[PDB]
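**Q** My questions all concern the structure below.
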Amino acid sequence: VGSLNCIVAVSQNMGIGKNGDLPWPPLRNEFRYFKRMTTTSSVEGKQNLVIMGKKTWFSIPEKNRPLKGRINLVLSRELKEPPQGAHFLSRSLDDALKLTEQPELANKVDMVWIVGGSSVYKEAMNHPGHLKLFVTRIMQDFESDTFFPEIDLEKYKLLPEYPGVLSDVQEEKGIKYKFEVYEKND
Ligand SMILES: NC(=O)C1=CN([C@@H]2O[C@H](COP(=O)(O)OP(=O)(O)OC[C@H]3O[C@@H](n4cnc5c(N)ncnc54)[C@@H](OP(=O)(O)O)[C@@H]3O)[C@@H](O)[C@H]2O)C=CC1
Ligand SMILES: Nc1nc(N)c2cc(CNc3cc(Cl)ccc3Cl)cnc2n1
């Protein structure tokens, strides 16, 4: 199995969600970036795995579910089987990560992408090990009810460049944003 990664878009006030929707209006090229990054597998004959909480799964329009080209795993201790259209269900992140080492998945998964929400990010980010954060910085405040956890810059280094990631300021719908990559290894 390849790298472990979080990817998020987050406003200045650390906001990632409001009422099961994004706090800002649709940013089309930001969506394209999310798709490109989670879908592109560096290893032939493999797909990337996406891991997400139950509320993140249901936040995705039904037509966009499952995230296509990727293996879709949902985290839930209430659900007794994967949601309609999902591929796998786990009861914890450790369980999810453990499953990728099983007969069924060992050979099939390239990179793993944690794509939400708050508590799954939090746990991933404070788990020892080699981890990257792909963070799109939406450079305005937006009313939110769900937030990205604190990024501890003593551990997470902001990378000065990354292949495939634009370094300059982007702008869609009057909303400025920029792509960042962080890395820890501990
Ligand atoms: N801006 C961005 O990049 C992103 C924004 N979002 C947004 O955030 C919101 C959804 O996020 P959030 O509310 O944080 O919810 P989550 O997607 O994390 O879902 C939380 C639920 O998933 C289960 N769960 C979460 N973590 C675990 C775990 N470790 N083990 C087992 N089950 C777990 C739940 O189910 P149960 O009660 O069934 O056990 C728990 O109640 C929406 O607004 C969405 O639009 C989401 C991703 C990215
Ligand atoms: N950078 C970044 N990181 C994430 N985790 C994101 C996650 C989402 C999830 N939402 C969503 C997904 C699909 Cl495919 C279609 C419609 C919606 Cl609303 C949206 N944008 C994201 N951007």
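All chain A residue numbers match Swiss-Prot; in order, they span 2-187.
Positions of Cβ are set from backbone N, Cα and C atoms, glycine also.
Straight from Swiss-Prot, here's the annotation block:
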| type | residues | note |
| --- | --- | --- |
| BINDING | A10, 16-22, 55-57, 77-79, 117-124 | NADP(+) binding site |
| MUTAGEN | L23 to R | Strongly decreased affinity for methotrexate. Decreases catalytic rate constant 200-fold. Decreases affinity for NADP and dihydrofolate over 10-fold |
| MUTAGEN | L23 to F, W or Y | Decreases affinity for NADP and dihydrofolate over 10-fold |
| MUTAGEN | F32 to R | Reduces catalytic rate 5-fold. Reduces affinity for dihydrofolate 9-fold; when associated with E-36 |
| MUTAGEN | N65 to S | Increases affinity for dihydrofolate about 15-fold. No effect on affinity for NADPH |
| MUTAGEN | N65 to F | Increases affinity for dihydrofolate about 3-fold. No effect on affinity for NADPH |
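Give me the local environment of each listed feature.
**A** Within the same chain, the residues at least 6 positions away from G21 (NADP(+) binding site) whose Cβ sits under 8 Å from its Cβ are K56, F59, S60, listed in sequence order.
In the three-state DSSP scheme, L23 (mutagenesis position) is classed as coil. Under a cutoff of 8 A between CB atoms, and with a sequence separation of 6+ in the same chain, the neighbours of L23 (mutagenesis position) are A10, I17.
Residues near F32 (mutagenesis position) in space but far in sequence (CB under 8 A, at least 6 apart, same chain): none are found.
Counting every protein chain shown, the number of other Cβ atoms lying within 10 Å of the Cβ of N65 (mutagenesis position) is 12.
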**Q** With the cut-off set at 10 Å between Cβ atoms, which of these binding-site residues ends up with the most neighbours? Options: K56, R78.
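**A** Top count of Cβ atoms within 10 Å goes to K56.
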**Q** Cα-Cα, whole number of Å: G18 (NADP(+) binding site) versus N65 (mutagenesis position)?
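**A** A Cα-Cα distance of 18 Å.
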**Q** Going by Cα-Cα distance, which of the binding-site residues (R78, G118, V121, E124) sits nearest to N65 (mutagenesis position)?
**A** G118
**Q** Which of the listed binding-site residues (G18, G118) has the least company, meaning the fewest other Cβ atoms within 10 Å of its Cβ?
**A** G18
